[PDB]
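Chemist: Structure in structure tokens, see below.
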4 protein chains.
Amino acid sequence: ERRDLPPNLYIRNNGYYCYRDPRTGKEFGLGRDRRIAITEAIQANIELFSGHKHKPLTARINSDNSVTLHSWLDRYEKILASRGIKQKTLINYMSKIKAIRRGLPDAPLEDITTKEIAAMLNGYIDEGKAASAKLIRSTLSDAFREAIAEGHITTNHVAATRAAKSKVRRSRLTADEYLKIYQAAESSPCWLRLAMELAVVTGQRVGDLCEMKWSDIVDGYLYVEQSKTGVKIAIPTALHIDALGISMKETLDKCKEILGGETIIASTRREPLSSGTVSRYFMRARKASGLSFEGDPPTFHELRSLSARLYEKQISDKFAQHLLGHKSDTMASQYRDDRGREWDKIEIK
Amino acid sequence: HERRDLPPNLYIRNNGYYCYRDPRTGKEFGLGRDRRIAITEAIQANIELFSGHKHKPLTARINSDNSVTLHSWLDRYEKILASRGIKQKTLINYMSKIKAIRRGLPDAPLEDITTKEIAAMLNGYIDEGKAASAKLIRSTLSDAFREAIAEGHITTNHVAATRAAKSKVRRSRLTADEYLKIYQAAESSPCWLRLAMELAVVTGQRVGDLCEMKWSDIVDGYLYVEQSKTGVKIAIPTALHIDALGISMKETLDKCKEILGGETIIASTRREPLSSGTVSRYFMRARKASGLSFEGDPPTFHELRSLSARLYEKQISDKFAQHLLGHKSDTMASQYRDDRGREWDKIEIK
Amino acid sequence: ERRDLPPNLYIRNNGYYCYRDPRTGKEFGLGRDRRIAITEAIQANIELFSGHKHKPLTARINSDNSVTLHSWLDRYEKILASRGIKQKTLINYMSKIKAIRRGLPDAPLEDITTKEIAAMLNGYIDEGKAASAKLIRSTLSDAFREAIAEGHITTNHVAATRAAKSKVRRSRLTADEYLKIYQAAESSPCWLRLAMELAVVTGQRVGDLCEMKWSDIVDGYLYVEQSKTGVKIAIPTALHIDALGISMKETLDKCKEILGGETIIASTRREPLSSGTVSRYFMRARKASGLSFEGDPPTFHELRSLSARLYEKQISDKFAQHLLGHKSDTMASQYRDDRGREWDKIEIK
Amino acid sequence: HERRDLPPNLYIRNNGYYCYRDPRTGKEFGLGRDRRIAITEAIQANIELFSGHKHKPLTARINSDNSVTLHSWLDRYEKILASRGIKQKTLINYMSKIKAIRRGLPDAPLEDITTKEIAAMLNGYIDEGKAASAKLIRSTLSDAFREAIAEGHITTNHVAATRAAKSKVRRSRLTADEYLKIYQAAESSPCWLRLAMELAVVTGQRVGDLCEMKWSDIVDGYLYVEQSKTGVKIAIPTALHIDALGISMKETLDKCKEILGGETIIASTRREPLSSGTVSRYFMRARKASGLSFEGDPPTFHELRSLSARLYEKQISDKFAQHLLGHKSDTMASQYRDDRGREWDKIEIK
DNA sequence: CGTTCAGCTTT
DNA sequence: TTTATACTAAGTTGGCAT
DNA sequence: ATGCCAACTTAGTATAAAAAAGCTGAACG
DNA sequence: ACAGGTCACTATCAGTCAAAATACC
DNA sequence: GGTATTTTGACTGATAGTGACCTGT
DNA sequence: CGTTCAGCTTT
DNA sequence: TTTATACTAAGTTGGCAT
DNA sequence: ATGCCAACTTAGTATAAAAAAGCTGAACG
DNA sequence: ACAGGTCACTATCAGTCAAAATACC
DNA sequence: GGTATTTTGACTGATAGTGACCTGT
């Protein structure tokens, strides 16, 4: 040749210049102006080294006014702190944000793409953390909605994302399985078995269980104000689960002598238990039982459903619903769900 | 002014450094020394902003029917509301929210009023814990803007993108024991206060309606009430009796006609009709005087109606409570029936 | 002076030229270029004569591609014809369109303003035809939505309009009033009284009433398939309205002898009646009764509500609801509405 | 090419008439003879269109990750659906709708695909009365577009602005008398058809599940069915009996094991399991052979389940019908319970 | 005692 | 025929530190 | 034995604009 | 010594307003 | 006579170039 | 008799 | 506390024409 | 007497995407 | 006679593609 | 040797000026 043509740039028969993106291999037309052609090509080949943009003035102006992701997330945390949400709730959010920080760059909100967000989320889905994905997506979407209401963005680049599937893996618990575990929990601290009984017979959540004080029992009724919902109920000490042969009263007595503390359930040192701990030992006794389940094993919380289902058949739907504290039927008809374990025997009633 | 091919918005520095100046912010931007490139991008940026510079006075015939100011508009919006045909009280609620807007936003051209600005104001209210207000102000702001859009003074409603602040009712409920206790503190107060309290609980009516019951509204064992708030028309049988508080509607009425003596069932010492505000106010006096303590905001006279509902719900029937209160479907009831965290659900083995 | 300055155009101290709209009185800046200034002013003063635009090329291009209101409405009628709607329904729509044709110009859809639409609607509201306004608005909005789904517009300039108030003026009918009318209907053709009885006792709509054939009564049940809803019911001839002393059976007998035709209700010539006619004579007997009502008087249709309300108290809510054919409770709880006439006596039940 | 200050898109005629030519339509526009004015407006119009002409190959780095074609995309969209983890049948339903799209739209760049075009296709289906299809095709089209937006191949979903066509079910219901009549025509058909018909009515199960009941699914007076469609798991008591049709589940099963003899309760003459399509098909044969006439579309084998539901609803209970069918809440039931205009509501004096 | 204005929260 | 939605508040269980 | 952080999966609860009141500190007679 | 850009400050923009000038019933 | 509508020019809050002037390196 | 493919309508 | 929404299908009653 | 058009006010009925089937004319052995 | 604009038709756009040329492990 | 990535130029479906040429007046 006889050319200064820089690489990537070709000249055609008429003298028409074209660039060739080497990543796509598709070319681009420049014109006949070799001076301008080369010029642009140089600037294009410099972008191939590193991605530093001779960014237009337009974009520059839109950007230096508008707000950055991580910066918005700092602000966002402040918004939540003000929603009047419970501490745990805030803890959860913080977590999702933390994830968002790891997953997305700190660039102009307006410049985070649906594609980018999508990529992150699938990242969670491919590790099998579909749940986390759904939640993260949610949080991000809400952070965006807020970015919108304070007028930093204008549209929600997430509203466009694949809101993950919601398959529930934890297996339900059958009465028999309960018994087998109950037995395996022989070599476990005394409070476990008791915890377990108290749980099924009251149908309260582990959190609330572990906070029940003897001073909450007045005239044969156990007063409970549920931490998660604020529902307030009085449970008659006179309950009985005929199917498992559990008596609330009898069980309350064993707790009184064997456990003795201010809290109905207590440690070997007469001190209150962390709900996690209780959950933990149940798990242990469960492994020690050596039972087999499809997918994920039942957990301590599953005693609630077992309670409800057991009181469903022994007493009534309504009782079960009241004992659990569901103002809504959507929830009650969900604890009534067997999740593939049991066959619904159709009665001619 | 010049000796330059320099397009607008681009200034040259003493060294020959070219920068674009955004006119919206007034902050400038660095380009480099390559005037050819500098101007080039400046033109492109000028196209994004001030596309052109010209406006055929024809374009005057366009942007004309457009230019108006928030306050000059609020002024017009008021008159609109005046023709809407709404009750005096409502209009008052509205006018107030407008006023808040007037003190919260600049009198700029509607078109220039930012979502960001609005939210800023709205958040001002939320941060002072006046969330309730924030909602209503937002609500009204949105309505004004709509109307301006109707008259094509704007194209877009910038309020819409903003969200409504959610706010949990604070006000606490009133338990029978508490009522009794308040009633006791009532002894220093006028005779009518007690009678009002009793009547309020037994009849379950709104204080506004209570204050307007006349003796002529009683016929053949029935107290006729046409509710001022909703237009619901009911007749209450003068035979009711609250068991938990030992109140007799007959007896209470009786005490009323002998002691109070006036054209209205409740009446001032001066034997004249009472304002609903006063009934409330005096009750509030008693409540303080009773020294009770509550979570959140303290119960007010309107809480006597919820107590009423709740007691009747048990003594008689849910169905009854509804009818007494004057609730049309099966929905608004499920609200007065609610005790908002004051009661323990005694589980029966049924 | 020493100027050709055209009218409306002033020159300021620096030599700055301004136009003055004479309708607003606000001025407009042109520049220092007297040649251009005048030029533009001329073109502006010519627009003051008539409104003919030296319309830009931009608008010209957007317009000659896009679609016209009346033209869209012609098309629109075709869309409805295809929705599978009943004839009356179509008749109503046609009407609203006709109104739209009278109310709005035949210009580019994209160029009909919220303001213009608004103006029309208020026009109806000020004549006191609030109802019509609501319906028109509706129709127009739907025509627009359709213009949107076939990609002619992009936004619904109506979604922004004041959807009118919906006050219902027609007064309900009390049993007494029924009686007084029933009596006033002495000098009216025999079929009126009968119509009236049959109506209250069956609770069917006038349309359906006037189409009942003797061949629709099998084994003591009156078979009815309601024209407006397609509901199908069988009414026992054994009904009775104790409050008005009406017997369905007795009434059916009088119709058989005195009226005799294929249709249960018939004219003096033994021929079927147009529902309008029946409505008309009721009205007449109503005037002749000389009763006074607040707002609008009751009409024949109000016998339905009276029927329902009467059967509510005599028999049951459920019966009344079934007899009327309401699958929904929203409707039934609406015929239960007294509309300011009667005081709901609270029973201790 | 020229000797002209003429900007692009503006051509001059032999008389000296200037016109702008819209490049999108290709139709030109008249301006006049005033070249100064002509060009002026042409520039303004050129700014609205092709703002500029330049694209820093930097702008290549932008529009690159953008350009893709409907069919090249449908190709990619397929593979996506393949990873979605859906049942074979579903995927099949989807692939079909894609195919319709492939035959209905040009293989143009996504960005260029108009709402107007889409609707045009969609209306094509509606006008042939295939409304049902129109809905589903629309639905899937929308999903594909979303996915492309996710991969930033487009910015906007042009399907969204389009509406879903509403379509009333045509298919008529099956009355007990009709069933009987069809059963009678069945005599020419295989022995299994009748047995299937009976079993279908008595058990109220989906034909797909019927065909897969094995004799081993019966234990201690109970027929266990895990529904293929929904995963619902039920046990049917082999004691049921439809009164209006004189069917005995025991008897019908009995006839089955003696006559049919195969591993499945219903079985082919060849003593092998039957396809659900065939059961349906043969029923359809009978229906024609019976000579009955109906409004709208004729009843099919799946209509035996509605008959089932309806009869049981009366004979036993609404509650029962639900449980038999396998319906979780209190909602999906209120559908099978519906007779869609086949029955007269006998009014009782209750 | 008891009223009207205002700015907030509740039906 | 089934589910979705937008928040909120847990429960589950692996680890590292006492 | 144990206690507390951290990343994940699961329970729980439900509309939003209009319209109309009701509450209560001030200033006032 | 300089990239990068903030900052007060005039000369003109762009236009409002209230008398003076003048047209219309 | 008596009101309404242009001219006209004094008077005023904005803008956009300007060169002086901060500042992190 | 009985199967799979396809294009439509229904759960 | 009450209402909204998006269609669809009537009923109501004034007139002009038989 | 009446019948049919026309402009108005009132009744009536309710989600929309995913997922999974079921129906039935052809061509085929 | 002309406003207003449609219509086929080249010369170049703008770029794809598959060998030739050449660089990289 | 053996694969991958530039050059290069023949080859191709688009576009935008063009003057000839319809048409309602």
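Residue numbering for chain A follows Swiss-Prot; the residues present correspond to positions 8-356, in that order.
Cβ from N, Cα, C; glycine included.
Quick paste from Swiss-Prot:
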| type | residues | note |
| --- | --- | --- |
| ACT_SITE | A:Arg311 | active site |
| ACT_SITE | A:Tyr342 | active site, O-(3'-phospho-DNA)-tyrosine intermediate |
| DOMAIN | A:74-155 | domain 'Core-binding (CB)' |
| DOMAIN | A:175-355 | domain 'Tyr recombinase' |
| MUTAGEN | A:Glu47 to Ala | Complete loss of interaction with the integrase |
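Neighbours and distances for these, please.
Modeler: Annotation note: A:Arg311 (active site) sits in a helical segment as assigned by DSSP. Other C-beta atoms found within 10 angstroms of the C-beta of A:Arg311 (active site) number 21, with every protein chain shown included.
Around A:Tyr342 (active site, O-(3'-phospho-DNA)-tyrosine intermediate), a 10 Å sphere centred on its CB holds 19 further CB atoms from the protein chains shown.
Mapped onto three states, the DSSP output places A:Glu47 (mutagenesis position) in helix.
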Chemist: Measuring Cα to Cα, tell me the gap between A:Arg311 (active site) and A:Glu47 (mutagenesis position) in whole angstrom.
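Modeler: Cα to Cα, A:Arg311 (active site) and A:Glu47 (mutagenesis position) are separated by 69 Å.
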Chemist: Return only the integer: C-alpha distance in Å from A:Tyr342 (active site, O-(3'-phospho-DNA)-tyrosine intermediate) to A:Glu47 (mutagenesis position).
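Modeler: Distance (Cα to Cα, whole Å): 66 Å.
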Chemist: With every protein chain in view, how many other Cβ atoms are within 10 Å of the Cβ of A:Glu47 (mutagenesis position)?
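Modeler: There are 24 such Cβ atoms around A:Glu47 (mutagenesis position).
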Chemist: Below 8 Å between Cβ atoms and chain D: which of A:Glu47, A:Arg311, A:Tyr342 make it? I'm asking about the recorded positions.
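Modeler: Near chain D, the qualifying recorded positions are A:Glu47.
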Chemist: With helix taken as DSSP H, G or I, strand as E or B and everything else coil, how many residues of the domain 'Core-binding (CB)' (A:74-155) land in each class?
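Modeler: Breakdown, helix to coil: 65 helix, 2 strand, 15 coil.
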Chemist: Can you see whether DSSP assigns A:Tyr342 (active site, O-(3'-phospho-DNA)-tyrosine intermediate) to helix, strand or coil?
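Modeler: Assignment for A:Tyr342 (active site, O-(3'-phospho-DNA)-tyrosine intermediate) reads helix.
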